[PDB]
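Peer 1: Here it is, the structure in full.
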Amino acid sequence: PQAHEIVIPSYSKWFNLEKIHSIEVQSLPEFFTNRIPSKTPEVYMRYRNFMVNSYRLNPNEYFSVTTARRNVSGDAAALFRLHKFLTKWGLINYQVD
Amino acid sequence: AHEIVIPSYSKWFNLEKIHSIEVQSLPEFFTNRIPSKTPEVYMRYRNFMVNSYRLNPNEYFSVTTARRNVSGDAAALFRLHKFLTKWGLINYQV
Amino acid sequence: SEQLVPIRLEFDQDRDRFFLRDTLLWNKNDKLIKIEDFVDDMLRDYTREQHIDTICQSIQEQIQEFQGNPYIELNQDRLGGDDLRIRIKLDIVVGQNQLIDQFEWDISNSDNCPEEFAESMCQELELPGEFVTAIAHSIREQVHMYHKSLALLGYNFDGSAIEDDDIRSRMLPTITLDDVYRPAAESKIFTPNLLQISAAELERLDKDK
């Protein structure tokens, strides 16, 4: 499948799929306590890369919370918040037109 | 489409603004002591009643229609309904 | 001090001298709108006075037993909750539209906002506006159920293992990293379906009480 132009806003060139930045541990502090076994960094990266790698397969099309809580197990509210973080930073849904 | 008719003592009402009469009569949205009750919420609840009723001037608009369509608790939509009724902004030409 | 009581009113024509189906959110801290004045406005359809009395006594009964969010009650304030996820089942009919759905929801994280979720649901599925209140009532009504069972079991809402073998068994299992991706069997039921439906199918459903 021919890949199209990855396009995020410049204040987010810091995002890297294979690591967790500082801004993410401050914005989404529920996966970074060490007290909830179901919410760690390893699962954070899954939830987060699936949403991001999904939206990039076709960036002209809104990726949604429903298609994320269908595919991945975890608190839907936690996934609502992850979805909105990534929307703020334009890492999700930046081009939906 | 419909030409809306309100009483002469309610020309202060503006869908895009809040007036002190409104702050006076429903202080529960402006005390900032509850997060789900804010002026933005007040305008959403309030305009949804005034604009919904203005599509059908001749039909009564009810508290039940209002709480089915808007997320506010029942008591506050009743009180909001009561007030818009008092000033002739919903249900004035039913 | 949020205490929206999820009210469910249901009265049949057989054992109740009248029929009525309704749901609402009653804010228990607002003591200044009379229940009786609200019910008499609800049912502009009519022994009227004695039927208002039995409805109010139902609303009152539910306000008087409502178990407000125990976390915002017995101080904890643990960010991100103790991972007590519930299964929130939806089966909502609004006119001809019926929504079936299932999603996990954490009952021990007081920053989960049902109205914020219900409102993006109705944006993404583009549901008719009426679904927003109904999705929120159902989140709060199903969450309360578990908040009121744990209560009558003396659970301390602090984070310990759930004693009761049943209540513990309805609680979703812990999410290791091999569990993040849903099996095909679960992603079938954990997703929304919006059917159109007729008066005749509606009859079949209601006749399933």
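Here chain B follows Swiss-Prot for its numbers: 302-395, in order, are the residues you see.
From the backbone N, Cα and C atoms, a Cβ is placed for every residue, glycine too.
Heads up, here are the entries from Swiss-Prot:
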{"type": "MUTAGEN", "residues": "B:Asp374 to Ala", "note": "Loss of DNA-binding"}
{"type": "MUTAGEN", "residues": "B:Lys383 to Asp", "note": "Loss of DNA-binding; when associated with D-387"}
{"type": "MUTAGEN", "residues": "B:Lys387 to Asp", "note": "Loss of DNA-binding; when associated with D-383"}
{"type": "MUTAGEN", "residues": "B:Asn392 to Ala", "note": "Loss of DNA-binding"}
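A description of the local structural setting of each listed feature is requested, covering burial, neighbours and distances.
Peer 2: B:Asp374 (mutagenesis position) counts 22 other C-beta atoms within 10 Å of its own C-beta, drawing on all protein chains shown.
B:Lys383 (mutagenesis position) falls within a helical segment according to DSSP.
Other Cβ atoms within 10 Å of the Cβ of B:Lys387 (mutagenesis position), summed over all protein chains shown, number 11.
For B:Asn392 (mutagenesis position), the same-chain residues 6+ apart in sequence whose C-beta sits under 8 angstroms from its C-beta are B:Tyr354, B:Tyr361, B:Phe362, B:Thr386. Taken residue by residue with DSSP, B:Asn392 (mutagenesis position) is part of neither helix nor strand, so it is coil.
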Peer 1: Far apart in sequence but close in space: which same-chain residues, 6 or more away, have a Cβ under 8 Å from B:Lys383 (mutagenesis position)?
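Peer 2: None - B:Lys383 (mutagenesis position) has no non-local Cβ neighbours under 8 Å at 6 or more residues apart.
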Peer 1: If proximity means a C-beta under 8 angstroms from chain C, which of B:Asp374, B:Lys387, B:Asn392 count? These are the mutagenesis positions.
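Peer 2: It is B:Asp374, listed by sequence.
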Peer 1: Hey, how far is B:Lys387 (mutagenesis position) from B:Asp374 (mutagenesis position), Cα to Cα, in Å?
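Peer 2: So the Cα of B:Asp374 (mutagenesis position) lies 20 Å away from that of B:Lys387 (mutagenesis position).
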